[PDB]
Amino acid sequence: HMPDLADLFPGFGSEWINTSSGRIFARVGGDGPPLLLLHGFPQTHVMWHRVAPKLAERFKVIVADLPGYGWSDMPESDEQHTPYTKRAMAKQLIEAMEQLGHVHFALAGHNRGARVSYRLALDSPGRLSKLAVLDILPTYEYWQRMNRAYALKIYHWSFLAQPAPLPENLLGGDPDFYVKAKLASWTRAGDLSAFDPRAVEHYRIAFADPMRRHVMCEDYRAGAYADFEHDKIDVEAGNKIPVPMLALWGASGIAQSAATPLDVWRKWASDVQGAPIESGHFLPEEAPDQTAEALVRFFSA
Amino acid sequence: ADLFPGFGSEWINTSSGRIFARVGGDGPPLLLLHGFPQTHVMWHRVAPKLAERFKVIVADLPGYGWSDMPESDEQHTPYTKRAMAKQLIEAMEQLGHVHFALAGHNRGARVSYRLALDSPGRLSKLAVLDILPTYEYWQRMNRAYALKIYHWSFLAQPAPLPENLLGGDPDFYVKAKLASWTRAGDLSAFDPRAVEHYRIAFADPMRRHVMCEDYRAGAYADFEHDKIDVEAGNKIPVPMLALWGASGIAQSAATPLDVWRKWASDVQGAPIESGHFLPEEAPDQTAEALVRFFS
């Protein structure tokens, strides 16, 4: 519905899926077993545009905007940031998938979307055939690593979780500059060259809306509070994801800082494989051919 | 507004630039150092009572308020506490004070205990208000503390990120920091004319850049300087007073007198019912405690 934004999934349909928490926007393509792809921050569903055509050669691919992101609706939040907790987002996306007739599907997520994905696997494992998480550790593991070096290296988790309207007021002075600098700052080279400029305009246009930025802050507030508490319950109970799992991360990404990610994920999951890729955080755009191959082989095995 | 009746206004030369100070009283010399996001005026409610008994020098930190702004470098050197202490030692020498009493709050309390570790002969007595050493805050930087004092990491990010974010609405940020660290949670502990001093200083992008350089030093060289003293078991030998707010920052993740007793061989301390901004939130109790200690 935005005239000047490009169509980066030629051939894919476009659907508005109703749920009890609001509409989920998605591009839908391909044919075969169902595969849901979930972006994160500060992006929208379009960050899958370099791998989704390849995946659609082998799967029915659903590329969804997270609750409150992109063109999905933005539920009003509350004092516990409930609609933007990964538990609620996973429930909402389960409903959306049911609208399409998918009650058991494959799932790949990146960034916040990967957090939705592993929470979905901890709360509702029967919904997933297989799961892949891209350049993340569990939210509990980010916070347990917190120290001086980590606080300086990855500041925005604590910044964006500050009580409203502090991050909102600071982000709104020059939002284009912030979102473009965040995108560049976590690539391997530190610039915007890994991104299609038409995809960057999608991200910029989303980030230009104060309502969209507020959702992002609520998401990070959930990530500091309820999401962390939910994860803490699972790890202290020794609960492990039983769904077969793939952890892909960037050699220069966020997840690897002071971590061996596959060893971390083996604490959280009983059947997990994984590998690094030479990349910053944004695997599907920085290393699309290798990411698409890793996903196709994992989900088709 | 002039909030220091009976005080002069002095520009004091140093090799790094001028230090501005309000000066009043007579008797033994006592230097007062403010911190962030404030200026010398945050002492306006206690400096009169101290000037009954002391010559009181209320100085703007290097780069803050009306003091000159030395040019920084890639290691943030002029805004390290060791460098700020050296510059203020020079300023005090311009007035003929080579052995003086010293009280600091926030960043200025960090200048102050660094001064005591580097040049203890300069100090008769030291008071620090609502801080622990920079090293101790970073050692405590877990999830809970990263959320509570997020600005230690945010303002320390590489330029221009905090500078750019702060330039959108500087008045909001400075007022938010002031209110959020008080007991009341609003601006009602502050004199409106003092707030206006802080807002005017914070409105200048050059002043905000200094403040970020100060927090960058606090994340790097200040931390390393403190770590050397810890590793060496160095304790401040200057008689010392640690005051902190019962709902302030220093008590948040630590037992303040227990911490300072590891850094100082002769330290007394007390909590005061106050948030972080002791001299404005709790002026009578803060002034009483300082008067009795320095006398």
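Numbering starts at 1 and runs along the chain as displayed.
So this one's X-ray crystallography, 1.5 Å, going by the header.
Cβ coordinates are placed from backbone N, Cα and C, and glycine is handled just like the others.
Long-range C-beta contacts of A:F41 (mutagenesis position), restricted to its own chain and to partners at least six residues apart, with a cutoff below 8 Å, comprise A:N111, A:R112, A:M216, A:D219, A:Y220. According to Swiss-Prot, the mutagenesis experiment A:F41 to A (Swiss-Prot position 40) carries the annotation: Reduced catalytic rate. Minor effect on substrate affinity.
The fluoroacetate binding site annotation in Swiss-Prot covers A:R112, A:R115, A:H156, A:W157, A:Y220. Using a 10 Å Cβ-Cβ cutoff, A:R112 (fluoroacetate binding site) registers 27 neighbours. Under the three-state DSSP scheme, A:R112 (fluoroacetate binding site) falls in the helix class.
Note on A:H156 (mutagenesis position): other Cβ atoms within 10 Å of its Cβ, all shown chains, come to 20. Here Swiss-Prot describes A:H156 to N (Swiss-Prot position 155) as a published mutagenesis experiment; the accompanying note says: Reduced catalytic rate with fluoroacetate, but increased catalytic rate with chloroacetate. Minor effect on substrate affinity.
According to Swiss-Prot, the mutagenesis experiment A:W157 to H (Swiss-Prot position 156) carries the following note: Reduced catalytic rate. Reduced substrate affinity. Counting every protein chain shown, the number of other Cβ atoms lying within 10 Å of the Cβ of A:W157 (mutagenesis position) is 22.
Looking at Swiss-Prot, the entry for mutagenesis of A:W186 to F (Swiss-Prot position 185) says: Reduced catalytic rate. Minor effect on substrate affinity. If you take the C-beta of A:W186 (mutagenesis position) and look for same-chain residues 6 or more apart in sequence within under 8 angstroms, you find A:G253, A:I254, A:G280, A:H281, A:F282. In the three-state DSSP assignment, the secondary structure recorded for A:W186 (mutagenesis position) is coil.
Under mutagenesis, Swiss-Prot gives A:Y220 to F (Swiss-Prot position 219) with this note: Reduced catalytic rate. Minor effect on substrate affinity. All protein chains shown were included, and the count of other CB atoms within 10 Å of the CB of A:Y220 (mutagenesis position) stands at 23.
In the three-state DSSP reading, A:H281 (mutagenesis position) counts as coil. All chains included, 26 other C-beta atoms sit within 10 angstroms of the C-beta of A:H281 (mutagenesis position). While the structure shown retains the original residue, Swiss-Prot records the mutagenesis experiment A:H281 to N (Swiss-Prot position 280) with this note: Abolishes hydrolysis of covalent reaction intermediate.
What Swiss-Prot records for A:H281 is active site, proton acceptor, and it gives experimental evidence as the kind of evidence.
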Same chain, 6+ residues apart, C-beta under 8 Å of the C-beta of A:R115 (fluoroacetate binding site), given in sequence order: A:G40, A:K86, A:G109, A:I136, A:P138, A:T139, A:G223, A:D227
